[PDB]
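J.: Mind looking over this structure? Questions follow.
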Amino acid sequence: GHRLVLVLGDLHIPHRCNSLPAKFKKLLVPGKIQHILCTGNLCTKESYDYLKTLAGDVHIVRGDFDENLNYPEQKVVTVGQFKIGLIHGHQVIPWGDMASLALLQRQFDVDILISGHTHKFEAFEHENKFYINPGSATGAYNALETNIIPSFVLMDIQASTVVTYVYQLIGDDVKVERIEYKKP
Amino acid sequence: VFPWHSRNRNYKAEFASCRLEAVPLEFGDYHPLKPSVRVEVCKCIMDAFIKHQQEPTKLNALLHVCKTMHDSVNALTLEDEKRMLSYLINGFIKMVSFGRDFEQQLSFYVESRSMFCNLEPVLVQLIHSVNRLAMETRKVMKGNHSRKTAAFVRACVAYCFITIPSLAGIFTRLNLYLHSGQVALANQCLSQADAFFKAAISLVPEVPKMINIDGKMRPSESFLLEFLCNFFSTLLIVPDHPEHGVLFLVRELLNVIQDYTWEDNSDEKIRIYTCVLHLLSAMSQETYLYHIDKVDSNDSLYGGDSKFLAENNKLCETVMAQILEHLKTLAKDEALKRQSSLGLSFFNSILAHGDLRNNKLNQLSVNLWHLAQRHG
């Protein structure tokens, strides 16, 4: 049994980017995605409607610039055997700190923590817990980085194994990487 | 009084050890996604343009249409119509791109600001697009600014500084001060970044209890907590101007939050103090977790000088003293639920950042754990 989750965030349409990269839209076809977890900063209803055309279950958290202030600050969604924590990450002091995120993984009692304010992609296992920072799909700028690479994560969950396919657009080519995670 | 110490953190080594090794995919390998009053005419024109012009252009007729549409805004204009008009004008603005001619783009934006003054969302989009323009100039000239574009990026930052106060939204104002300050601080405009941060701090004491959200009045406590957390995370990179005391903006924000009018039935102020512990502990390290391209943050500016580290430690001790005072007042208030909640949060903070090797902080942590378990 395969469950597909699209980990996305920091689109910043149209505050910092007009749209997603050209190739990503071609790759993201409707029907192949079951859940969509967004770290936030879509900033418009248009990106939310675009996500609604890609899957049925669409969980979005509040960014630091999202227009809809009713999106939850943090969320816990159970897909397969895995509980996943979703938060934008700008609450975290400092941004992207390991301990400051382990605190959230303790609070939520959660298996995967997704947080993406720092637009650089990351994926690390700390204290037998999985942390994914999917980066910015549109490559939106931040003061923290010089060369932002558009990226998004796609988790295939089956029983206890999550295979994470990470899509990054370098130059004009979409590289994909495989990350293996197994819950003890 | 229990002092504080910072657990040494080697962010490079920690990330290197805990990072998951990904195996790249070659072609063939499987990845899942492998195959005047007649505003109606103005709306009709703008809809056609936004729906059937998908490439940027290098205006006057569309500008006149937008002026006619925007001039209809008065005291009798509803919020829904203002939202629609702002959407249409932003759709017009998005497609006007002068490419590598940055100066003409900024001229277009200043003209737009002088033309669409009433509709706030257009102004927000203009600030965001000017910030994008400055960052795009940085990206094109690869950080190594030329003498010519230094003035241009300073002009963009000044445009943000003068335009943000014209907004009415309190939290939009705070977040745009913070973001525009970060944008300025990515282009070696230290003095204007400090002004942006000071403006945000000075504007913090104005946020009320109830804020408008989709037409409904909701408490602003959680939103203020989020903004203050964002600001504290931002202050890690900000250089300290030598003409002031150490951690000047951090201390100013702490004073502001100390004097802020918090609700009597509220304990979020102590939560924010618990958060300040995080920022100080991170700021006390040898090299900071994240940096700007060429701005000497306090990590290299002070170089971890014993005086600066001691000042950070003393500020940590003061914040902890405040938190412990509130905890004791909670015990005297007999509402033990909030006491246990804050004790859990504080113990978690100490475990996250505090140097547990030190006996004095360890005893405080053990006492906090036992206090939390003493009342479920």
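Counting starts with 1 at the first residue shown.
Placed from the backbone N, Cα and C atoms, the Cβ positions cover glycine too.
Quoted from Swiss-Prot, the note on the mutagenesis of A:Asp10 to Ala (Swiss-Prot position 8) is: Loss of in vitro protein phosphatase activity. The Zn(2+) 1 binding site annotation in Swiss-Prot covers A:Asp10, A:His12, A:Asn41, A:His119. In Swiss-Prot, the entry for mutagenesis A:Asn41 to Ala (Swiss-Prot position 39) states: Loss of in vitro protein phosphatase activity. The structure shown retains the original residue. Per Swiss-Prot, the feature Zn(2+) 2 binding site maps to A:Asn41, A:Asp64, A:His88, A:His117. Experimental mutagenesis is annotated in Swiss-Prot for A:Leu69 to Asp (Swiss-Prot position 67), with the remark: Impairs interaction with VPS35L. For the mutagenesis experiment A:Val92 to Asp (Swiss-Prot position 90), the note given by Swiss-Prot reads: Impairs interaction with VPS35. Swiss-Prot lists A:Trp95 to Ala (Swiss-Prot position 93) among its mutagenesis entries, and the accompanying note reads: Impairs interaction with VPS35L and CCC complex association. In Swiss-Prot, a mutagenesis experiment is listed as A:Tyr167 to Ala (Swiss-Prot position 165), annotated with the note Impairs interaction with VPS35L. Annotation of the published mutagenesis A:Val176 to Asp (Swiss-Prot position 174) in Swiss-Prot: Impairs interaction with VPS35L; the original residue is retained in the structure shown.
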J.: How big is the gap, in Å, between the Cα of A:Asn41 (mutagenesis position) and that of A:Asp10 (mutagenesis position), rounded to a whole number?
T.: 5
J.: Around A:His117 (Zn(2+) 2 binding site), which residues of its chain at least 6 apart sit with Cβ under 8 Å of its Cβ?
T.: A:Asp10, A:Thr39, A:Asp64, A:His88, A:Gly89, A:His90, A:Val92, A:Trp95, A:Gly96
J.: May I ask for the distance between A:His12 (Zn(2+) 1 binding site) and A:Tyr167 (mutagenesis position), taken between their Cα atoms and rounded to an integer number of Å?
T.: 18
J.: Tell me the Cβ neighbour count for A:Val92 (mutagenesis position), meaning other Cβ atoms within 10 Å of its Cβ, over all protein chains shown.
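T.: A:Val92 (mutagenesis position) is surrounded by 22 other Cβ atoms within 10 Å.
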J.: Within 8 Å of the centroid of the Cβ atoms of A:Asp10, A:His12, A:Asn41, A:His119, which other residues of that chain place their own Cβ, given that this set defines the recorded Zn(2+) 1 site?
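T.: Here the nearby residues are A:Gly9, A:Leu11, A:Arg16, A:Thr39, A:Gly40, A:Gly63, A:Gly116, A:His117, A:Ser136, A:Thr138, A:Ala140, A:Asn142.
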J.: At a 10 A cut-off on CB-CB distances, which of the mutagenesis positions A:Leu69, A:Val176 has the highest count?
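T.: Max Cβ neighbours within 10 Å, all protein chains included: A:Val176.
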J.: Counting every protein chain present, what is the number of Cβ atoms, excluding its own, within 10 Å of the Cβ of A:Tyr167 (mutagenesis position)?
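T.: Here the count is 25.
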J.: Quick one: of A:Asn41, A:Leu69, A:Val92, which mutagenesis positions have a CB closer than 8 A to some CB in chain B?
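T.: Checking chain B against the mutagenesis positions, the residues within range (Cβ-Cβ under 8 Å) are A:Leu69, A:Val92.
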J.: Any idea what the Cα distance is from A:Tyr167 (mutagenesis position) over to A:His119 (Zn(2+) 1 binding site), rounded to a whole Å?
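T.: So the Cα of A:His119 (Zn(2+) 1 binding site) lies 14 Å away from that of A:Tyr167 (mutagenesis position).
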J.: Show which residues of the chain containing A:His119 (Zn(2+) 1 binding site), separated from it by at least 6 in sequence, have their CB under 8 Å from its CB.
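T.: Sequence-distant Cβ neighbours: A:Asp10, A:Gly135, A:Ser136, A:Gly139, A:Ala140, A:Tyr141, A:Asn142, A:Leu144, A:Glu145, A:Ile148.
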J.: In whole Å, note down how far the CA of A:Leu69 (mutagenesis position) lies from the CA of A:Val176 (mutagenesis position).
T.: 33
J.: Using the centroid of the Cβ atoms of A:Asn41, A:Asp64, A:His88, A:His117 as reference, list every other same-chain residue with Cβ within 8 Å of it (recorded Zn(2+) 2 site), in sequence order.
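T.: The surrounding set, listed in chain order, is A:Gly9, A:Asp10, A:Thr39, A:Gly40, A:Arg62, A:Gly63, A:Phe65, A:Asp66, A:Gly89, A:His90, A:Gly116.
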J.: Cβ atoms within 10 Å, counted per site: which of A:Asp10, A:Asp64 has the most, among these recorded positions?
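T.: In terms of Cβ crowding, the pick is A:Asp10.
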J.: Other than its own, how many Cβ atoms are within 10 Å of the Cβ belonging to A:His12 (Zn(2+) 1 binding site)?
T.: 27
J.: In the three-state scheme derived from DSSP, which category covers A:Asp10 (mutagenesis position)?
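T.: In three-state terms, A:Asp10 (mutagenesis position) counts as coil.
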